[PDB]
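> A single structure is presented below for examination.
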Amino acid sequence: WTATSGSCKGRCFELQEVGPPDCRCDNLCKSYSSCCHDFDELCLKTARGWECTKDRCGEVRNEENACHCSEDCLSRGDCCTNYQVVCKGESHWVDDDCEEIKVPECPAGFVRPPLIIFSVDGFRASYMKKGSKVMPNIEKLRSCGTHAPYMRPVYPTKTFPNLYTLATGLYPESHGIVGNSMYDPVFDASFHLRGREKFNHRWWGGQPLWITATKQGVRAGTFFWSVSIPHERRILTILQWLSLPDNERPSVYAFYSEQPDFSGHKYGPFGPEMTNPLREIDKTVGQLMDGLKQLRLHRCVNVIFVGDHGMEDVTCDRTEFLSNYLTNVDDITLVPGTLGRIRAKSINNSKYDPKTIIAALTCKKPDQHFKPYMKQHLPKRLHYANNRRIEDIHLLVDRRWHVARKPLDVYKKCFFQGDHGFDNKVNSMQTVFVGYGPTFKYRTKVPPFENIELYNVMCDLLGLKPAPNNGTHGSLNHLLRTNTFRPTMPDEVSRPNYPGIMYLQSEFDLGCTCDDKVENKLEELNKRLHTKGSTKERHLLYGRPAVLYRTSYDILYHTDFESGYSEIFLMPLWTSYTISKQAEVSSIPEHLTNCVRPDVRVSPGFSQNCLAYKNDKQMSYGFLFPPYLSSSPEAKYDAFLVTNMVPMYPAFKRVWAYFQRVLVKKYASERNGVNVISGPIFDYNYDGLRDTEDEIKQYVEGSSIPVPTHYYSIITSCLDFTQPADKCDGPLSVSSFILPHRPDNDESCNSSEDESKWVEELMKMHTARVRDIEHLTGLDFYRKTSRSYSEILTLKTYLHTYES
Ligand SMILES: *[C@@H]1O[C@H](CO)[C@@H](O[C@@H]2O[C@H](CO)[C@@H](O[C@H]3O[C@H](CO[C@H]4O[C@H](CO)[C@@H](O)[C@H](O[C@H]5O[C@H](CO)[C@@H](O)[C@H](O)[C@@H]5O[C@H]5O[C@H](CO)[C@@H](O)[C@H](O)[C@@H]5O)[C@@H]4O)[C@@H](O)[C@H](O[C@H]4O[C@H](CO)[C@@H](O)[C@H](O)[C@@H]4O[C@H]4O[C@H](CO)[C@@H](O)[C@H](O)[C@@H]4O)[C@@H]3O)[C@H](O)[C@H]2NC(C)=O)[C@H](O)[C@H]1NC(C)=O
Ligand SMILES: N#Cc1cc(Cl)cc2c1C[C@@H](Nc1ncc3c(n1)CN(S(=O)(=O)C1COC1)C3)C2
Ligand SMILES: [Ca+2]
Ligand SMILES: [Ca+2]
Ligand SMILES: [K+]
Ligand code: NA
Ligand SMILES: [Zn+2]
């Protein structure tokens, strides 16, 4: 209940919202049906429109007008944005030459350059080039400031998940807004775009920018605007707030446009109807910048132009129906559209079985346009599992398609031509980033980056300490002229042991055999030098990874590779090796097929055993350093050490053997050598973070050998590919992956074919950042390069996407 009989007199767009039952005058009161009775009259004035004309110049102030062209307007802070242009012979901001902003040029009493976030819904990255002729204001921000060719949203590429990731620096799994629609089983409550539940604070986790600011003594404009407040009024409200007294004036503001998303849904991303919405957004930018120029703030404010997600061509005819797959369609609830989320319609139904639903959805039709996943099997780069609001069963929908439960859902609720929500690596989902102002660089292009990184930079622009978030603070220092964040590398927590030869072969009772009895003090000296690390500079190019947790581990050197061997997990945390462009692939000799050799540097009690793999009828083994890439027949024996062995499902060994035998050589050929770091990952609670030993749900039968959930590889070379990976003087180039360790290839519908037709496709789907691998292993890579630490942070956030 609201007492709407109070008044908005002197309270229009007040910054502190009042508590029910008192009536509201803030920019969200309409959305709560809580505005005072006189809000429209006083606060949403329209008379005479948004623009000064030659006949209004010097007019007698009339308080009914939407904006003023009277001599007193600059002093009151409520001039029409074009006042100085029409009435005082000034130029529009867009007509002025770009001039470098080396220092903030602020009015007296400004403590810091304000930040204005200009957020646009559905603004696809390619609009910057394809619409450039109709967006001169946006084009000038872009060419004069700092811009990325695109900015990667988070999955799912929906509005609220992305806007709240911009506000928090958190993945949706961590902030709690995991969709535009959600069921929380603990609350037994549903979140929807329409209605009141979505206003309850219990949905919204982490700490958004406006709260971070307020807690650190920085005032904030309210970021959310009720849909019926016209854009012109939003901009006039921000400009009036910027005229408030010093002690009352916010330092951070947001503008929001529902366009171009609203029109994109109706007309498709590139419908001829899309030109007008782009022109109108550009005009709104023009109004802001002309208004800042009037207040002498156009060389003071940092402006960010940012989108939430792009827009793809999607039509009602490109819908898959679960009713064409399942017998039991009335027993499930589907969250539908550009992703699917499935749960039981009733928790009372004991016949519901996720295993049977997955199997009925798996490679059933030859061109199926969706793929089912248990959420823990989704590509780790999506970070979309660790939340009770994310259903166990997920459908990754192909770009251009929808999934629905039954046909009547699509025509009893069409005419839409655009949609978004797909995998956040799809080109059509990419969105925009421009930064303009004293703190941003001048005429600077930066590589594409993820939207989870922006919170940290917005905190830097405002002198704020960020709440704990998923950005990597410093990775975007190259966007900034000043206010850079200069972090120190994390301290190593565990120092390695360097074991020498300590065990006789007869002490090992592992049930292993190797045909390796083949008896020269030239080569006996050499053997010893390789075991002490004489080749370690070729194979460990960027230093030893640091272990950032308490554990027991050994560094093991060999001719062709170096490893950090965990005495707790009985396998390497990491294996590092370099493959030159000239390197030769060889076979595993016939006599060495089943060869496993005790490591006389490592106790029997800290070793795997072959008898466990023999008894485990589901589990086999592979090697981290591939025997196929041995430098010599003699060096190949090293690759069959028990300390190089890791547990692998036979189905996964098909993937791993193709990677090691074919793809490593291919990358060294293409990139002029590569350095490879490979290893296991254990994430049984799918939280994206390294498991402790007590979290492991599967062992090799009858043993303490834990079974990885994933295998990673980090593949590094010289960005200037005219230099070999091992003699690179400049920046690096990296690609990585985190491959699910699965006992079947059900994910790969073409897996009955030769690995050359499916394995590289799988690996591209499971592309990762080095930072993703850092979280999952507790390792810190690239500790010893010639490069600046911020540059290394940028490299560790790189994702190789494989989009054209
Ligand atoms: C991205 O970046 C984020 C932020 O840095 C990071 O997420 C953080 O990771 C930590 C580990 O997973 C975790 O630390 C502690 O969590 C709780 C404290 O939780 C509350 O307090 C903070 C501070 O304000 C809140 O932010 C937090 O918000 C979460 O929950 C809200 C309400 O439930 C919700 O609105 C919000 O969205 C958010 O949900 C998310 O996180 C939770 C977990 O906190 C998930 O469950 C959700 O799914 C969602 O993902 C809370 O209100 C501490 O209590 C923990 O300590 C436990 O657990 C330890 C075991 O490892 C143990 O040592 C401790 O002694 C203690 O044990 C006790 O409790 C156990 C579990 O209940 C029990 O089994 C045990 O036997 C014993 O009784 C953690 O220290 C942060 O909360 C988390 N923050 C946020 C904002 O998410 C991410 O990891 C990265 N992601 C990547 C990939 O890097
Ligand atoms: N969180 C956050 C955040 C972070 C930044 Cl950096 C900027 C902004 C926001 C919030 C944003 N304002 C805003 N105002 C109103 C509305 C929205 N956003 C989104 N909707 S909607 O209902 O989802 C949509 C579909 O029909 C309209 C209405 C401005
Ligand atoms: Ca949106
Ligand atoms: Ca984990
Ligand atoms: K076996
Ligand atoms: Na298959
Ligand atoms: Zn939309």
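For chain A, we keep the numbers from Swiss-Prot: what you see runs 51-463, 468-573, 576-591, 617-885, in order.
Placed from the backbone N, Cα and C atoms, the Cβ positions cover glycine too.
From Swiss-Prot, here are the annotated features:
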MUTAGEN   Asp171 to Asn  Abolishes lysophospholipase D activity
BINDING   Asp171, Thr209, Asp358, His359  Zn(2+) 1 binding site
MUTAGEN   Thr209 to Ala  Abolishes lysophospholipase D activity
MUTAGEN   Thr209 to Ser  15% of wild-type lysophospholipase D activity
BINDING   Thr209, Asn230, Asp311, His474  1-hexadecanoyl-sn-glycero-3-phosphate binding site
BINDING   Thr209, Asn230, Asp311, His474  1-(9Z-octadecenoyl)-sn-glycero-3-phosphate binding site
MUTAGEN   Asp311 to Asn  Abolishes lysophospholipase D activity
BINDING   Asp311, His315, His474  Zn(2+) 2 binding site
MUTAGEN   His315 to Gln  20% of wild-type lysophospholipase D activity
MUTAGEN   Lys430 to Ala  Impaired secretion. No effect on lysophospholipase activity
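I'd like these features described in context: how deep, what's nearby, how far apart.
According to its DSSP assignment, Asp171 (mutagenesis position) is in a strand.
The Cβ of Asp358 (Zn(2+) 1 binding site) has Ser169, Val170, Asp171, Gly172, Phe173, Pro203, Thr209, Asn212, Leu213, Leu216, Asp311, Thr485 as same-chain neighbours under 8 Å, each 6 or more residues away in sequence.
The local packing around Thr209 (mutagenesis position), expressed as other Cβ atoms within 10 Å of its Cβ over all shown chains, amounts to 18.
Under DSSP, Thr209 (mutagenesis position) is assigned to a helix (H, G or I) in the three-state scheme.
Classification of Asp311 (mutagenesis position) by DSSP places it within a helix.
There are 30 other Cβ atoms within 10 Å of the Cβ belonging to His474 (1-hexadecanoyl-sn-glycero-3-phosphate binding site).
Non-local contacts of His315 (mutagenesis position) by the CB criterion (under 8 A, 6+ apart in sequence, same chain) comprise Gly172, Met361, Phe470, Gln471, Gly472, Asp473.
Cβ neighbour count for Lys430 (mutagenesis position): 28 (other Cβ atoms within 10 Å of its Cβ, all protein chains included).
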> Around the Cβ of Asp171 (mutagenesis position), how many other Cβ atoms lie within 10 Å? Please give the count over every shown protein chain.
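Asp171 (mutagenesis position): 21 neighbouring Cβ atoms within 10 Å.
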> Filtering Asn230, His315, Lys430, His474 (recorded positions) by proximity to ligand 3: which pass a Cβ cutoff of under 6 Å to any of its atoms?
none
> Spatially speaking, which of the recorded positions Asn230, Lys430, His474 is closest to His359 (Zn(2+) 1 binding site)? Use C-alpha to C-alpha, please.
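Checked the recorded positions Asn230, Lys430, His474; minimum Cα distance to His359 (Zn(2+) 1 binding site) goes to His474.
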> Between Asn230, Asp311, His359, which of the recorded positions has its C-beta surrounded by the fewest other C-beta atoms within 10 Å?
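Each of the recorded positions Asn230, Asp311, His359 was scored; lowest Cβ tally within 10 Å is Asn230.
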> For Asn230 (1-hexadecanoyl-sn-glycero-3-phosphate binding site) and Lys430 (mutagenesis position), what Cα-Cα distance in Å is obtained after rounding to a whole number?
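Answer for this pair: 21 Å between alpha carbons.
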> Whole-number Å only: compute the distance from the Cα of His474 (1-hexadecanoyl-sn-glycero-3-phosphate binding site) to the Cα of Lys430 (mutagenesis position).
21
> Neighbours of the 1-hexadecanoyl-sn-glycero-3-phosphate site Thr209, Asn230, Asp311, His474: Cβ within 8 Å of the Cβ centroid, same chain, sequence order.
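Nearby residues not in the site list: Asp171, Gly172, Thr207, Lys208, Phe210, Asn212, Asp358, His359, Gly475.
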> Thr209, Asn230, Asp311, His315, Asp358: which of these recorded positions put a Cβ within less than 6 Å of any ligand 2 atom?
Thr209
> Where the chain breaks for 4 residues between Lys463 and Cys468, how wide is that break in Å, taking the Cα atoms?
7
> As a check: which entries in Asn230, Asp311, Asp358, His359, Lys430, the recorded positions, place their Cβ less than 6 Å from an atom of ligand 7?
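Checking each Cβ against ligand 7, the ones under 6 Å are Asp311.
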